[PDB]
Every structure is written in C-alpha cells, then in structure tokens.
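Enquirer: Take this structure, written in structure tokens, and hold onto it; I'll ask about it next.
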Amino acid sequence: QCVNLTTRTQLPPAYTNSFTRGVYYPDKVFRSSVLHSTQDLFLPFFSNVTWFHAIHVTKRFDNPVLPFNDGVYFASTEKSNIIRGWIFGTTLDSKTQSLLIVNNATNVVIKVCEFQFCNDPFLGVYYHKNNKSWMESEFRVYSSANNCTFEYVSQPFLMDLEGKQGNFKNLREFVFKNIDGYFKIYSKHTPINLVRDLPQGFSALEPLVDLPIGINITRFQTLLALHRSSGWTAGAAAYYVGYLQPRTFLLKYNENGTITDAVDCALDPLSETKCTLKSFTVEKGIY
Amino acid sequence: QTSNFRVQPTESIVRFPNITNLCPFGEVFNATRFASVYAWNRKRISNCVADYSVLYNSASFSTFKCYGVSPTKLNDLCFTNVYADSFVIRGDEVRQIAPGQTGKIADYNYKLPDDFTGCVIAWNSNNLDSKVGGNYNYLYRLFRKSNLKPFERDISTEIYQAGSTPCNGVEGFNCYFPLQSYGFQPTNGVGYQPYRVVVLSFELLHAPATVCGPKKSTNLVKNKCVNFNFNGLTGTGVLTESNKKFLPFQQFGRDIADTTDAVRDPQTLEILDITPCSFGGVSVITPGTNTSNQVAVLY
Ligand SMILES: *[C@@H]1O[C@H](CO)[C@@H](O[C@@H]2O[C@H](CO)[C@@H](O[C@@H]3O[C@H](CO)[C@@H](O)[C@H](O[C@H]4O[C@H](CO)[C@@H](O)[C@H](O)[C@@H]4O)[C@@H]3O)[C@H](O)[C@H]2NC(C)=O)[C@H](O)[C@H]1NC(C)=O
Ligand SMILES: *[C@@H]1O[C@H](CO)[C@@H](O[C@@H]2O[C@H](CO)[C@@H](O)[C@H](O)[C@H]2NC(C)=O)[C@H](O)[C@H]1NC(C)=O
Ligand SMILES: *[C@@H]1O[C@H](CO)[C@@H](O[C@@H]2O[C@H](CO)[C@@H](O)[C@H](O)[C@H]2NC(C)=O)[C@H](O)[C@H]1NC(C)=O
Ligand SMILES: *[C@@H]1O[C@H](CO)[C@@H](O)[C@H](O)[C@H]1NC(C)=O
Ligand SMILES: *[C@@H]1O[C@H](CO)[C@@H](O)[C@H](O)[C@H]1NC(C)=O
Ligand SMILES: *[C@@H]1O[C@H](CO)[C@@H](O)[C@H](O)[C@H]1NC(C)=O
Ligand SMILES: *[C@@H]1O[C@H](CO)[C@@H](O)[C@H](O)[C@H]1NC(C)=O
C-alpha cells in the first residue's frame, strides 16, 4: 500500500569537507611495509560532500533522490540506528530490475526484483501500549513484487529502535560501487561521541560482500524508520553522500597488512613530489 | 663454467575451495506430485553449483537423451540458469521430444523448438503411472487452437466454436469440449504405459554466470619442489609453513618485487610459503690437463 507524508519542513542542503576519509583496500593481497601506489576509483581529499539533516525540528523531514555516479560514499552518524536501508535502480517503478537492501529487526534482505515503489517509501515501528516494545507495523516501501532473479536472506539482526535527541553514538561508513555486473560494498563501523566535524584519522574500509547482479544503476534512495507513538518522531539522524572519481593514491601498508596512511597524488605539488619518490619524507633539493 | 642445474617438479596439487553447499534440483526430479502435459512447467534455478555425474550413473533413469552437446564436458561447465519440468508422456511419445516435430504433443503440449539443447531424460513408471482403474485427472491437448510457436505456452481455459454455434453454457454441436482425460490403464503396452520425463535447459545470455559445476581437490604436499594450482595461481615451488599473520579476508601474499610468495589455504585457512627449488650453476675445477686428469665439481 502506497501513502505519502504531509506537513513537513523543507530545508536547503548543506556542504561539508571530507578530512582524509574514504580509504579502502582495493585488492585482496597481503603486503608488509610497502608503499604501493594504485590508480582506482577513490574519494578525493578535502572536497565538498553534500549534507542532509533529518532533525525533528519544526517537523523537518528529508528523503531526496540522488543520481548514482560511478561510486557512492555513505557516511551515517547514528545513535539509535534510525536509518535502515537503501534502494537502487533507474526508474524505481517495477518497470526495470532494481535492488533493495534492508537490515531490520527481522531477517536481513538483499533482494533484486521488480518492485512498484511508492512516492514515500518508509518503515514504520509502533510504540504499543500492551507491551513497552517497538515492533515494525508498517511495510509500505512498495506495493508488490512480480518476478525476480536473485533474493538473499542474511542472518537476523536485533537492534533497539527508539526516537532520541542525544549525541551520535557511532559512525557507519559504506562504499558502494558497480563494476562488471558486480555490486561491491565496503563497510566500517566506528565509535565516536561528537556532534559534527567528522574526526581526523585514517580508517580503512574492509570489504563485506560482493553481489552478482548485472543491471544498470543510475539512481539510489535511502529509507528511514517512521516511528509511531500526524506524528513521526524522525529524531536527529544525519547522513552524508559523496561521489568517487578516478584518482591515483599512494598507500602505506604496515607490518600487519593494515593500511595506516595514504596520500592523494592530485593535491598541492608537494603531494605530487611525494608521489614520485615513493616516500613520505622528502629532503631539501629540487625535483 | 660448464652448464646450469635445475630441479624439476613432481606433484600437481590442485587445492580448490572447501565444499559445494547444495542444489535441490534432484528434489525437483524426485517428488511425488506432478501435473500433466498441459502444464508447461518452467522452474528457473540459479546461483547453485550442482552435481551432474549423478545423472550419468543413477538408479532408474536409463533413457539419457541429450542433444548435440558433448556429454562429458558439461559437468565441469558453468552457466547462468537451468529449467525443469515433469508430466506424463505415455510411452511411445518419447519420440516427440525432438528438435522440430508437429505430429502430436511435440507441438500440442510442452512445445519444444529446434536447436534447443535441453537435455531430456525419462524413466519407466508402472506404479505411479498406469494405475488401477485410471487417474483421469491428467489431461492432454484436444486440438491446440492456440497455434503455438517455439518457446511458447498453450493455456486454453475455454472451448472451441467453429463458425456458427456459440457454446457459452449451451450444448453446442460444433463447440467441441475441453481437454480429454488420461487413460491410466492398469497393465497394458507402451500405448497405455505412461512415462515421467524431465528436461534440463541451459542458457548463457550475459551475466556473472554463478551456476558452476563441482571441482576436485587433491591432498597437499610439503617440503617438496612441486607444481601448485591454487585458485587462479599456477606455478612451481616448495610449499612450507610460515608465521605471517593474515587479515581475515586477504588471500594472496606479495612482496616488494610484486611476486606471489604466500598463499592462504582455501580449505583449512593456513598461510603457506613459496620458494623456487634450488636453481644454480655448475662449475668444474681442474689443475691443468698436462699434470693430471682429475677434477672437482663446484655446485
Ligand atoms: C572444510 O571442510 C572440511 C571437511 O569437512 C572441514 O574439515 C573438518 O572440520 C571439522 C569441523 O568443521 C573438524 O572437526 C573438528 O575440527 C577441529 C578443528 O580442526 C579438530 O581439532 C577436531 O579434531 C581433533 O581431535 C581429534 C580427536 O581428538 C583428533 O584426532 C584430531 O587430529 C584433532 O586433533 C575435530 O575433528 C574436522 O577435524 C575437519 N577435518 C579435517 C580432515 O580437517 C573443514 O573444517 C572445512 N573448513 C571450512 C572453512 O569450511
Ligand atoms: C601487529 O601484530 C602484532 C602481532 O605480534 C601485534 O603485536 C602485539 O603487541 C602487543 C604489545 O603489548 C602484545 O601484547 C601482543 O602480544 C602482540 N601480539 C602478539 C600476537 O603477540 C601488534 O599489536 C599489531 N599491531 C601493530 C600496529 O603493530
Ligand atoms: C530419489 O529418492 C530415492 C529414495 O529411495 C533415492 O534412492 C536412494 O537414495 C539414497 C540417498 O540419496 C542413495 O544413497 C541411494 O544410492 C539411492 N538408491 C539408488 C538405488 O541409487 C534416489 O537416489 C533419489 N534420486 C535422486 C536424489 O536423484
Ligand atoms: C564547497 O562549496 C563551494 C563549491 O561549490 C566552494 O565555494 C567552497 O569553498 C567548497 N568548500 C570548501 C571547504 O572549499
Ligand atoms: C519479469 O517481469 C516483467 C514485468 O512484468 C515481464 O515483462 C517479464 O517477462 C518477466 N519475466 C522475465 C523472464 O523477465
Ligand atoms: C545497461 O545500460 C547499457 C548502456 O547502454 C545497455 O547497453 C544495457 O542494455 C543495459 N542493461 C540492461 C538494461 O539490462
Ligand atoms: C707438462 O709439465 C711437465 C713438467 O715437467 C713439462 O715438462 C711439460 O713440458 C709440460 N707439457 C707441455 C705440453 O708443456
């Protein structure tokens, strides 16, 4: 069943700067104390990424449509995990194959079918009175499925769902790419207790799983949790989206096989010099 | 300096991933409830590595009928999708499963096109089929007014009218009637001895093609210059035990020279080592042929 939300506040999107974030292992090769350089799809250092706010204030909501470039970097700041899942496709009207990934209190679903999506897909969790528990009472993301190719159910995941207004408890970083009919997802989960201005430091994104699909993807749309207790209690969750470009990076593997540093070879000419000598320290002279 | 010296490999260990998970396709072949020829069954199965040597040596299959595809090479082939079916064909109509025929249900029910690989196999059915009295629930086509085409479905849930007489709930002399029943005669010849048949179709199209076949795995050897054929990697060397700590997802191992030197075991998840096996140059030492005729060899 398809519905829509009314009486919502609209706000312009903001911009924020990526402070050397978005590094992931491009290969499955172990290295020890090496300065290997590679040219792949990456997120350039020190650039705008757009910022959408899902604050409850008054009655503000956000769920826009963003085109899918060659790669997507999704950085969510969460306290009670309001954000749940994503949908990928071109038309999103059951006329073409489309992917849907959700991880709810029930079993995790990764399903590439034809779904008749609604104008405002969402998930609705009700705060019942007979027991003080939150259970999913509204599945209105799409109408129905017709005929499919690849459906997968992962292990069930249990996580408390509440509408809170506190500081973000954790950060979830995801990188989505689509090459050679393969959908590759790189995931990382980190703890922090900040409010904005994403922390410094380098955090490599380990790969999670690869999905063989082989479909066009030019548009993606995320979905939230619409709690019930008219009223929706959207919370104050935040998520950032960024796009990837072909860039050459210099990676420094430690003794354990874990990436600890990287240098973008498109920044100020000092970075170019560091990218030529294959070292992080350059002495005086002319190069 | 005289020549060079090299050590040849002996074994060809071919270790692959651990185990195939499952493929319930055999269950599709081996259930208890099935429809008739009127049901153009089409069961699509993908992302499943399935055993094929079982069908070549099974219990009561016998009538193995594949078309112009080599029988042996298809077990170790990898495709994108497979299709299934099940119904009763009444003995001699085994001839109708051919690449192009129109005499009978070869085109009436479960139409098969020409140049369609579709390995087909049937078996004798004397207890499930040819039952006592006759289970007339099964139906076969009367005339097939659908006028099918290669790879089409004949679904005629209505009745004929020739040119004059409507037959909408009225006994029409020219309106004929729906599909005739199935004469499961108790004990008779091939003309009254039904058979149950199943077809396995293949199609590649353009996809990642994650429907592969089973692969073997030989035991490993250590401390011996042998030929190794790990997943993707093919080479020669001596495999021993190392002490490097790998990440829970990395599989390969490289160095500054970008040459593979450590392989993770796909079965037991153990980190090995790679080293060339004792190549060198041989040289002789002589005190001068005038004084004596003795030599010493330096390796
Ligand atoms: C890939 O498939 C193989 C084949 O099934 C599988 O190997 C077997 O795994 C099971 C567990 O899944 C092993 O069972 C136990 O394994 C533990 C840990 O390896 C062993 O320590 C146990 O055996 C010990 O105790 C025995 C009795 O005291 C001793 O006789 C023995 O030597 C050990 O000390 C126990 O068997 C099973 O042993 C292995 N079999 C072999 C031949 O390795 C493997 O686990 C699968 N791997 C993956 C990643 O799927
Ligand atoms: C890299 O791996 C090594 C593995 O040895 C880690 O070394 C550990 O160091 C701490 C320091 O007190 C010891 O208590 C541990 O016992 C060591 N590990 C082992 C297995 O003995 C090291 O921490 C890892 N990380 C880095 C950055 O070197
Ligand atoms: C169909 O089901 C029958 C059950 O009677 C299977 O017959 C035996 O099944 C077991 C278990 O797989 C095998 O170990 C035996 O070898 C089978 N008997 C014979 C004579 O082969 C039969 O294998 C099943 N057919 C399938 C699974 O294709
Ligand atoms: C992001 O916004 C615009 C680009 O359109 C630019 O003026 C601004 O400087 C950018 N941000 C930073 C930190 O440079
Ligand atoms: C799948 O769904 C579409 C939409 O109705 C339909 O046109 C198509 O024939 C179906 N089957 C296949 C194999 O694509
Ligand atoms: C995906 O887009 C390419 C670009 O033209 C097209 O050639 C291909 O047919 C598309 N695949 C589909 C629609 O499955
Ligand atoms: C070999 O050595 C002896 C040592 O006395 C010498 O007399 C002789 O001439 C040598 N041979 C030749 C061919 O010079």
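In order, the residues displayed for chain B correspond to 314-612 in Swiss-Prot numbering, which applies throughout.
The backbone N, Cα and C atoms fix where each Cβ goes, and this holds for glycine too.
From Swiss-Prot, for reference:
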| type | residues | note |
| --- | --- | --- |
| DOMAIN | B:334-527 | domain 'BetaCoV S1-CTD' |
| VARIANT | B:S375 to F | In strain: Omicron/BA.1, Omicron/BA.2, Omicron/BA.2.12.1, Omicron/BA.2.75, Omicron/BA.4, Omicron/BA.5, Omicron/BQ.1.1, Omicron/XBB.1.5, Omicron/EG.5.1 |
| VARIANT | B:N460 to K | In strain: Omicron/BA.2.75, Omicron/BQ.1.1, Omicron/XBB.1.5, Omicron/EG.5.1 |
| MUTAGEN | B:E484 to D | Increased replication in human TMEM106B overexpressing cells |
| MUTAGEN | B:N501 to T | Reduced host ACE2-binding affinity in vitro |
| VARIANT | B:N501 to T | In strain: 19B/501T |
Enquirer: Spatially, and counting Cα to Cα, which of the recorded positions is closest to B:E484 (mutagenesis position)? Options: B:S375, B:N460, B:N501.
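Expert: Closest recorded candidate to B:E484 (mutagenesis position) by Cα: B:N460.
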Enquirer: Far apart in sequence but close in space: which same-chain residues, 6 or more away, have a Cβ under 8 Å from B:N501 (mutagenesis position)?
Expert: B:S443
Enquirer: Under 8 Å between C-beta atoms and at least six apart in sequence, can you list the same-chain neighbours of B:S375 (variant position), or say none if there are none?
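Expert: For B:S375 (variant position), the qualifying residues are B:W436, B:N437.
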Enquirer: Can you check which residues sit near B:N460 (variant position), meaning Cβ under 8 Å from its Cβ, same chain, 6 or more apart in sequence, and list them in order?
Expert: none
Enquirer: CB neighbours of B:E484 (mutagenesis position) within 10 A?
Expert: 8
